[PDB]
Each structure stands twice: as C-alpha cells, then as structure tokens.
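Data block below; observations after.
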Amino acid sequence: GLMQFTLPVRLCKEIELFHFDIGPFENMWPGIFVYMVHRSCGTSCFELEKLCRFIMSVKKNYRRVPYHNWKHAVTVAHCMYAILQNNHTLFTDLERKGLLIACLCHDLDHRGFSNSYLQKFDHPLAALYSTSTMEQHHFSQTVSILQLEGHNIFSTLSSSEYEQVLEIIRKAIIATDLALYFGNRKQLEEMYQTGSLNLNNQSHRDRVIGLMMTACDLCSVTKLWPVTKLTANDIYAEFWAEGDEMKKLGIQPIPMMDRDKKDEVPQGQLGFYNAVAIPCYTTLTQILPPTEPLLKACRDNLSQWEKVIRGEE
Ligand SMILES: Cn1ncc(C(=O)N2CCC2)c1C(=O)Nc1ccc2sc(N3CCOCC3)nc2c1
Ligand SMILES: [Mg+2]
Ligand SMILES: [Zn+2]
C-alpha cells in the first residue's frame, strides 16, 4: 500500500516528457512501467504482486527481434502515459487502467513479420484471423496471460467493468493495425472539421483511442533525432529480413523491405512522415491540444530526414 516506486532524478523529470527514451538498462523497464501505472492510475489500481507477475509474463512472451520487442512495448506504454498525464480529466478510471496494459501487450509474441507476409507464407494464424492477423493474435495472447493463476490484475473489477476493460484493450490492440489507421483518421478529420466530434459518443471515443494507439505505436518518430535515427535501423533490420523471406517464397518484396534499396531509405522516411506520421499527430493535436509536442518532434525529425537527402548528413 505505502510502497511507491521512485526513479533517479533525471528519469523522474524526463519520464513526464513525450520524447523520453527508457534507456538501455532492461532491468529498469518493469519499474518504469509500474511507476507510470501508479502516477497515471493510482497505487491502488492493481495488486502490486499480481501486476509484477503480469509484467514478467508479458516480457517473457515478447521475442528477441530487432524492433517488435519488449523495449518497443514499454516505449509505446510511456507515450500513452505522457498523453494521459497531459489530458488528466478526459479519460475514465477504466480507460487509464486498460490503455497502459493495452500498450504493454499490443505486440505480444510478434515474430518481426507483417500481416502480408503471414498471408503469403500461408501461416496458420492467417487461417484463424483473415484481417488484422497479428493484432488478433496479440489480444488473444493478452487474454491467455490474464488467465494464468495469480495474473488477473483486474480481479477486483465487477463482472461488467471487467468486460468493459477487456473491450477497451481489444479495440486498442486492433487499432494498432496500420491498415485500419487511414480510414480511422479520415473519419476523425471529418468529425472534427464539421464539429460533429462528441467524446460522450462511445463510437467517437473508440476512434480517438484508436488514433492515440497509432500515435503511441509510431512514437519512434517523436524522439530526439539520435533515438529516431537508431530506431530506424532496428525497424529496417526487420523489414529487410521479411524481404529476404519474401524472396525465398519467390516474391519480389516491396522496396520498403528490399535491402538492395538501402540508398532509398531517406526518401522512404519522407513518404512515411508525409503519408502517416504528420497526419496522425496533426489530427491527434486537433482533438487533444496538449499532445502538440509529438507533432512538433515529428516535424523536427521530418526536417532531419530532408537534411540527410540534401547530403548535410
Ligand atoms: C519509422 N516507422 N515507424 C513505424 C513504421 C512502420 O511502417 N511500421 C509497420 C511496423 C512499424 C515506420 C516506417 O519507417 N515505415 C515505412 C513505410 C513505408 C516505407 S517505403 C520505405 N522505403 C521505400 C524505398 O526504399 C527505402 C525505404 N520505407 C518505409 C518505411
Ligand atoms: Mg503491431
Ligand atoms: Zn507496435
């Protein structure tokens, strides 16, 4: 009850900022996550013993892949923490509980391959889940860990509150399918501009939580340039491995995943910032003005990629 987590001063201060990097010390990541739950939710939200045991089972079920790993899980949870802390009164008690857990679980048991690759490989998961293949797997894995003895961190919720939180977590994990992002943001754009956006409309909240999930999931592009640049290496290491596997199935991969087109990476980052990142943080800032630092950091990084193309780095 009276057992807080406390971080060193530099971390205590920087963790509140959107651009915080959780650092290379893996053994501190669980404590950083519990710290965020305690300040975002309260020290009473979860039984500490059950929470710690849930965190270590989730960690164990992330794989040693270059990007879709345990560090990504905690990084995406920190961005959600930052959004929630800067928008105190906009979110219910169940949403704060659900969304930090959703972010930690959103890529559970990722193998470093896209939905496309599973479908062309004809992976068993592509027969079990025809769309959002990995995302339905990630939610399924989340429910599994929640049902290990001693792992039900939601045990003190009523039957109906329990169903609401698992429903929040399910929609939040499905929304990390970037194929669903484009249409979700277009709808949010129209609703905001025609003034029909209503946060008491549950279907509207769902859309806004979906955009938050895309924003947290892409947060590599909102860090300081040195973090953004070194994370891009991890991202492309997965993409190029998938490219290699596409070639092994007798399929030329898209350029994004072809390691023979390393030269085109800076221009590929431009298209991605313009087509996905900038629009994502723009619409998010319109709906949640205090998330403007994410849009500002994204724009800074776009400018850094333009400088790479111009040979200034
Ligand atoms: C930065 N970032 N963060 C998340 C993601 C992301 O897509 N997701 C899916 C799981 C993570 C990305 C990212 O870089 N995405 C991205 C998208 C289109 C193209 S086209 C291209 N080039 C083609 C031409 O040749 C060079 C590269 N490179 C890219 C890179
Ligand atoms: Mg994912
Ligand atoms: Zn992710």
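The residue numbers of chain A are those assigned by Swiss-Prot, with the residues present covering 724-1036 sequentially.
When the header is checked for method, it gives X-ray crystallography, 2.2 Å.
Cβ coordinates are placed from backbone N, Cα and C, and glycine is handled just like the others.
For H791, the entry in Swiss-Prot reads active site, proton donor, with the evidence type similarity to another entry. The Cβ neighbour count for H791 (active site, proton donor), using a 10 Å radius and every protein chain shown, is 23.
What Swiss-Prot lists as 3',5'-cyclic GMP binding site is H791, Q992. DSSP assigns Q992 (3',5'-cyclic GMP binding site) to a helix. Taking all protein chains in view, 24 other C-beta atoms sit within 10 angstroms of the C-beta of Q992 (3',5'-cyclic GMP binding site).
Annotation source Swiss-Prot lists divalent metal cation 1 binding site at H795, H829, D830, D940, citing experimental evidence. Its own atom aside, the Cβ of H795 (divalent metal cation 1 binding site) has 23 Cβ atoms within 10 angstroms in the protein chains shown.
Annotation for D830 (mutagenesis position): same-chain Cβ neighbours under 8 Å, separated by at least 6 residues, are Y785, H791, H795, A796, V799, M857, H861, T899. According to Swiss-Prot, the mutagenesis experiment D830 to N carries the annotation: Reduces activity 1000-fold.
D830 (mutagenesis position) falls within neither a helix nor a strand when secondary structure is assigned with DSSP, and so counts as coil. Quoted from Swiss-Prot, the note on mutagenesis experiment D830 to A is: Loss of activity and of zinc binding.
Taken from Swiss-Prot, the feature divalent metal cation 2 binding site covers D830.
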In three-state DSSP terms, the structure that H791 (active site, proton donor) belongs to:
coil
Residue pair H829 (divalent metal cation 1 binding site), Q992 (3',5'-cyclic GMP binding site) - Cα distance, angstrom, rounded:
24
Suppose we draw a 10 Å sphere around the Cβ of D940 (divalent metal cation 1 binding site). How many other Cβ atoms does it contain, all chains included?
22
Listed recorded positions: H795, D830, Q992. Which have a CB under 6 angstroms from an atom of ligand 2?
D830
So around the divalent metal cation 1 site, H795, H829, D830, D940 aside, which residues have their CB within 8 A of the centroid of those CB atoms?
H791, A796, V799, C826, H833, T899, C939
